[PDB]
Amino acid sequence: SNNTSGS
Amino acid sequence: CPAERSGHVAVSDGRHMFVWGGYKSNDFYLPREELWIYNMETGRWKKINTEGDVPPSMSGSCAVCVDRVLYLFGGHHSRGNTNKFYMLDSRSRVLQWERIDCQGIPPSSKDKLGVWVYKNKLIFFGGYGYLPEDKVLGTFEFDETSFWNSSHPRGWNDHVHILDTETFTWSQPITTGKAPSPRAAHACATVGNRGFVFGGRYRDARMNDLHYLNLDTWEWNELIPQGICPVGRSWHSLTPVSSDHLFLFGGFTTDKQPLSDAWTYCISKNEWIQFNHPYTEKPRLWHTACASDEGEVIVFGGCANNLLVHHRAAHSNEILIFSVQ
């Protein structure tokens, strides 16, 4: 999903 | 009991822990109107429905509790990142959210950041989100993966922004020293006038560095503890437990190993001390941690495995209690 990116 | 979730917020006054938002699988965001309250002294939960300017359901928001007034910034909803700011006065009646139309230039829309509280100021650092509307103080670095699997690209920042609660005005302090690299999913903890920041994700690494920003002078300092240091990670928690200790738990390594290790960073000694606990079989990523007035650290939610594999994610609703002091 787009919510977990950048982690 | 509250439903399992990751990426929620949890704030406290040392006795009551307020939990909001987040998401789970079987994916969906948790109901925006619910506010779960965990009584740290009794171990019981209470669900209260809120009204007013209820924020959209989000993961990755950044929240604080100051004098039982909760403040919420940023996050990620079904339509992406936001830079809106909300207040929820929990002191005394049905609780009402208030969306504050702040003066000044807000931070860029983002999630997975951190905040320090110092007197009247809320100081926000870093995060992941859209390219800022204009060139402001600091650096922004795009995540190249965001250009192919998305209509709007995103990246990391090292930005420091102040929200002054005297006037609800945004500003950026002029800092000295070298700021940590742009990052997201780092963890912030404040002790007096020192705003600590540990780890986080930047480019292809989940980092092991530790810094503090002096919240009176605006000077950045890198801490170089001697001896063994915890492994680099993101999605961990860092919680102040005394005037001299920060408590670190969980997270995710560069090579995607979920973590269940815990440590205390002793500020006066500039040294990490590994903490023995009964939850070695309970690694957590994207959980929250709140310190109680009894020396404990209350961890809630988060995921036990690689939450990047959404259909296999093991989201939790467990409370893990660490007796730190």
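Quick note: numbers on chain B are straight from Swiss-Prot, i.e. 28-53, 60-125, 128-360, in order.
Method reported for this entry: X-ray crystallography, 1.4 Å.
Keep in mind that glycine also has a Cβ here, set from the backbone N, Cα and C atoms.
Counting every protein chain shown, the Cβ of B:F177 (mutagenesis position) has 13 other Cβ atoms within 10 Å. In Swiss-Prot, a mutagenesis experiment is listed as B:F177 to A, annotated with the note Impairs oligomerization of KLHDC2-ELOB-ELOC complex; when associated with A-182 and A-183. Impairs oligomerization of KLHDC2-ELOB-ELOC complex; when associated with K-182 and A-183.
B:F182 to K appears in Swiss-Prot as a published mutagenesis result, with the remark: Impairs oligomerization of KLHDC2-ELOB-ELOC complex; when associated with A-177 and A-183. Same-chain residues at least 6 positions away in sequence with a Cβ under 8 Å from that of B:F182 (mutagenesis position) are, in sequence order, B:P188.
When secondary structure is read from DSSP and collapsed to three states, B:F182 (mutagenesis position) falls in the helix class. Here the residue is the original one, but Swiss-Prot notes a mutagenesis experiment at this spot, B:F182 to A: Impairs oligomerization of KLHDC2-ELOB-ELOC complex; when associated with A-177 and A-183.
According to Swiss-Prot, the mutagenesis experiment B:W183 to A carries the annotation: Impairs oligomerization of KLHDC2-ELOB-ELOC complex; when associated with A-177 and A-182. Impairs oligomerization of KLHDC2-ELOB-ELOC complex; when associated with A-177 and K-182. A 10 Å cutoff on Cβ-Cβ distances gives B:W183 (mutagenesis position) a total of 7 other Cβ atoms nearby, all chains included.
Among the mutagenesis entries in Swiss-Prot is B:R236 to E, noted as: Abolished ability to recognize truncated SELENOK with a diglycine (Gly-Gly) at the C-terminus. For B:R236 (mutagenesis position), the number of other Cβ atoms no farther than 10 Å from its own Cβ, over all displayed protein chains, is 27.
Residues within less than 8 Å, Cβ to Cβ, of B:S269 (mutagenesis position) and separated from it by at least 6 positions along the same chain comprise B:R218, B:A219, B:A220, B:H221, B:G234, B:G235, B:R236, B:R241, B:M242, B:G286, B:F287. Swiss-Prot gives this note for the published mutagenesis B:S269 to E or L: Abolished ability to recognize truncated SELENOK with a diglycine (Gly-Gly) at the C-terminus.
One mutagenesis experiment named in Swiss-Prot is B:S269 to E, and its note says Abolishes oligomerization of KLHDC2-ELOB-ELOC complex. In the three-state DSSP reading, B:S269 (mutagenesis position) counts as strand.
Record note (Swiss-Prot), mutagenesis B:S269 to A: Does not affect ability to recognize truncated SELENOK with a diglycine (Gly-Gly) at the C-terminus. The unchanged residue is displayed.
Of the recorded residues, B:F177 (mutagenesis position) and B:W183 (mutagenesis position) place their C-alpha atoms 12 Å from one another. Filtering the mutagenesis positions B:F177, B:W183, B:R236 for a Cβ under 8 angstroms from any Cβ of chain A leaves B:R236, in order along the sequence.
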